[PDB]
Structure formats: structure tokens, C-alpha cells
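Following: one structure in C-alpha cells, then a few remarks.
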Amino acid sequence: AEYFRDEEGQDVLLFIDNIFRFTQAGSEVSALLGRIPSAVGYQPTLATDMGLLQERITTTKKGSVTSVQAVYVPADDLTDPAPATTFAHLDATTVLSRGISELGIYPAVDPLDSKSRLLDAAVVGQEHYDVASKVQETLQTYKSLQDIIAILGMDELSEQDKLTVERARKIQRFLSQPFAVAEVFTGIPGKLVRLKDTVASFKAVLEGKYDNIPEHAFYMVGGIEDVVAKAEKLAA
Amino acid sequence: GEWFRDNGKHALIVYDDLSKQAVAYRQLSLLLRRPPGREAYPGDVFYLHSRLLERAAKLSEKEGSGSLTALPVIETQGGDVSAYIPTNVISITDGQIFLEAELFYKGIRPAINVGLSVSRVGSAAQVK
Amino acid sequence: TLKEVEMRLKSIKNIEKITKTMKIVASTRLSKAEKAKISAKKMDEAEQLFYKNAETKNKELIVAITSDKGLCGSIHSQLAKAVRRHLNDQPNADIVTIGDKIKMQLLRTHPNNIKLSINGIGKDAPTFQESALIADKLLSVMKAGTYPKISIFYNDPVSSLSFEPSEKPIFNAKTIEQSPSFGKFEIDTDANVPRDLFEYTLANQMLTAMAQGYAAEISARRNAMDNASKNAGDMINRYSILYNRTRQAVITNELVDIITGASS
């Protein structure tokens, strides 16, 4: 990839699946190489090892590098030294969590536990950033009330909290999407949603213009128009 | 920074972040085969961070009234505020601004957790 | 994970303490609720026997009172739902809500089809004077002649835990004048006795319904709080189990690291 960047002059797209194994390899040789074991048995050189690897994956004045790296997380515990070291190197991170995948919602991205440098209004425009902010706030409020829900049921909340929870449970499902690759696994045709349609759809959902629809209409569909179409299809 | 301090100017130094410095020292010391300590950190990391921290001061008028201010950053993992490095640095520092992810996602930004945060200099530093 | 289970443990424990304290408080209030219920039932039952001598028979005005105090079971809303269905089955009626919980439930079902403003009562047990004043205010803005059909919606205790909505129509003053099956009763047409008996009937029926609903509401909140304590206990136990397993796991990692350090 570096030769294509620096010699051919082309912009290059680099996929690394999954980079975590690299660090794990360092662990395997660590004991036989005679290092004292680091935390939870990793090799001492973990930080600079991943540095020497991944500081090479960068855009330069000679060419652009777009790269996607996926990291296995041992025991799904993000605090493990390897993913914890990896967080420092990524411009954008989107954690996948068993919490949502076990509920069967795919691609099961965690909408709270993810970040990107380009989030600010200086890039996406205020009308996009505001929708992002309110989506995150709504989901977080639902999560914060979910503990009480267990003990007092959905009927216990005030009207404001109950309506917020309804919005949140609608939104959480509306984030689901049938991937074109995933047809094999789901029997659902693939849907690709352009960015503007996405921002418009979530703004519409927050503004109450699509409040009345049952939850099932939002699940595994792309774009509000197809949400309406599925609402009619389920009503039949 | 000490040049600005000792010549009567005022400078603020930010470390982003000291935990990775401690990790580098852990690597270096382990490859020198020094004995490990808690959590496989080396046995004198406190003597490391303290030597950096103690250099912050406001000098008396005997030495031109200069000052060096420090604002170190710590990346706690999984909220383990009791971990070795966080514990040492908390023991060393005058006050702590704690940032909570829950408040950050709740839309309260820049998400300072007021209840946990502490400042010892307090009222003497604020404008009247 | 460890800190997350710790925080959720703290939240569950707080809510459980709330549940237990409310459980004892409601258990204490229940007794006076029941005694007032018995008294009101005796009085209004004597009135109902006086009506039974007549063999009483039948926009219509429906008055339903549900205590404004929250933290009860769904019953407070459920009766508001039930009457709403009865409202749907009879679009000619007009609805009146005598409480905050029922007010919230109705606002989601019929905010502007019919309006009757009542609130602030649920802070204490019923009393005859309060019911009489509320009754006098209720028909003042809508004459009884404009609502010849009448309904009162209340809750009754099927048991200590069980609750059941029901109703009993208010015999109108025009209906009280029609003397259906009341031919044998002594009367004196020179008097207001028809209207006076209407107003007395409305006051007494308001009192009876309020007392029954209040006793049922206190019982329902006690039972619901007991169920809440049950669920909270289950929550705390499960999270405590995960808590200790996670603590042992992390301590095991630390032990392994120190063990490997020592051997070298």
C-alpha cells in the first residue's frame, strides 16, 4: 500500500481484518523471546510495536490513504490493554457490542459508545449536528430510565419520560439496516441510504411527524419512505 | 517551561497524557529486567510522576514572581479511578477535574462531573 | 463491566429503599381508608335501599374519580381506560374526570370532546362535605336537565389485592319526578323534594364512589409496591452475583501478574 501511495501517486483504500491478531502474535512469541510478561501477559513492547506498525498507515502530502481496521476484543472487554492502546490511533471508532446484537438488531453498532473527529458542526453543518446530539441524548435518557423501567414498568413514567422512551425505542430500531452482503443471512434486500435522506429522516422522527407508527415498522428498513411502506404492509 | 518560570513570565504546561508516559517507562524498565510492581508497573513510577509534578510553582518576589502551571491529563480505563497510576497522580495533584462519559452522552458538555471534582486552591484563584 | 454493575447496583438499591418505605406508609394509611369506606358504604347503602323502594330505572354526563396520587399500580389508568372504551361505545355521552391520574389517561383519549375541570382532591381521604360541594359544582355548569342520562365510575376491591371498576347511575331530578315504580311512596309535589333528592343523591353517590375508589387505590398501591420490592430483590441478587464473579476475575489477573513477576 505504501508503494502505491508514494510511487504510483494514486489514492489507496486499505483494509485490515483484523489488526488485533497482530498484537496477539507478539504475545505468543513474548515468552519464548524471554521478555518479562506485561499486564495480563502481553509483551512489554505492545505500545511501540503497534506504533511502529500503524504510524505507517497515514495520508501524506504525496497521497491519501483511507483505511478500515477491525480489532477483536478479548472477552468483549474494551479495557483490555490491546484495544485500549488501539483507541489512541483511530480518527473514527464505532464499537460493535453483543448487547444489541443478542437482541438481534443489526449491524448492532453502539450509538452511544462511538466517536469521530468530523462530528463537529464545522464539518457536517448545524442541521446535522443537532440531530446527532438529540439522537444521542434521547438514547442515553432511555438507557438511564431503563433501570427503573424494570421495577416500575413502562406505565410508571411521567408523560414526558414516557414519550421520550417511545421516541428512543423507535429510534434505536430505526438505526437497524439490511446490508446488501447480509441478504444471505436475513432474506431482506439490501438498502443504501444517502446521508441527506438519513439526516432528514431522523429529524422527521424527532419532530413528531412520524410518532404514531408502531415500533415494528422501523425495524430492518432503510429511509422513512420505506418505513411508511412497511407500515402499510404490516397493517394489511 | 522553567525558562519562562525563572525569568518572571508565566507558562502553563499540559501533558496529554502521563499514563502513556508511565506505559513507556513500564516497557523500558521491564526490558531492563527491573523487578515489576503492582499491575506490572515498575516500582518507582510515583517517584517518576512526582519529579515532573513538583516543578509547578509560583515563585516569590525574590526570583521575579514567575510561575509554571501544570495541567496533566489521565486516561482512566473503565472508570477505574482507584487504579495504580490514577491513584498516585491523584495523591500528587492539587485538584481533579473528573469527566464522566454518562454526562457527556446525556448532552451535558463539556461534561464535568462537579460532585467528584475537587480544587484545593479554590477561592484564592477566582476573580472577586 | 465491574463499575457498570456497581452503578446499577446503587440505582437498584436506592429504588428498593424507596419501595420499602412507601410500602410501610401505604400499609399504615390503609386502615383509616377502610374504616371510612365502611362508614360511607353503610350510609349510602341506606340511601340505596330508599331508592330500591322505588325500583329505580333509567348529553349524558359520566363522572369518574381516580386519585391524583401516582406510584400506584396501573389500576388508576386502567379504569380511565375502561371508561374510555365505554365512551367509545356511546359517543353521545359526556365525560368528567375527578383526578389527576385519570386526567392524564383521558387526555390521551379525548382531550377536547368534553371538558370537566377537577383536580387537587387526592391529597387526603374523602369527606361528606367535600363530596357534596363537588357535586354541587359539577351540575352547576351543566344543568341536570341537559344530562338526563348519568353515570358514575368508581373502583371496588375484589379482594385485598384485586380491584374491579364498576359504576352506578345518578337518577336525574326529571327521573326522580317520573316516579318509575315508585307509586306507593309518600310524596308531596308542593316541595322541591325531587330536586333536593337529586342533589342529596349526587352528593352521597360522589362520597360512596370516592370512598370505594380510595380504599381500592390504597390497597392497589400497597400490592404494587410489594411486587416492586420483589422485582428489586431479584435485580439486586443477580447483579450481586455478576459483581462478585467479575471481582474475582480481575483479582485473578492481578494475582497471575504478581506470580509471574516473582518467579523471574
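By Swiss-Prot numbering, chain B shows 291-418, in order.
Header entry for method reads electron microscopy, 4.0 Å.
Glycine too: its Cβ is placed from the backbone N, Cα and C atoms.
Listed features, source Swiss-Prot:
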type    : residues    : note
MUTAGEN : B:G291 to D : In ATP1-2; growth-defect
MUTAGEN : B:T383 to I : In ATP1-1; growth-defect
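Sequence-distant contacts of B:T383 (mutagenesis position), defined by Cβ-Cβ distance under 8 angstroms and a gap of at least six in the same chain, are B:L343, B:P362. Counting only residues at least six positions away in the same chain, the Cβ atoms of B:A301, B:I303, B:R345, B:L358 sit under 8 Å from the Cβ of B:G291 (mutagenesis position). Under the three-state DSSP scheme, B:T383 (mutagenesis position) falls in the coil class.
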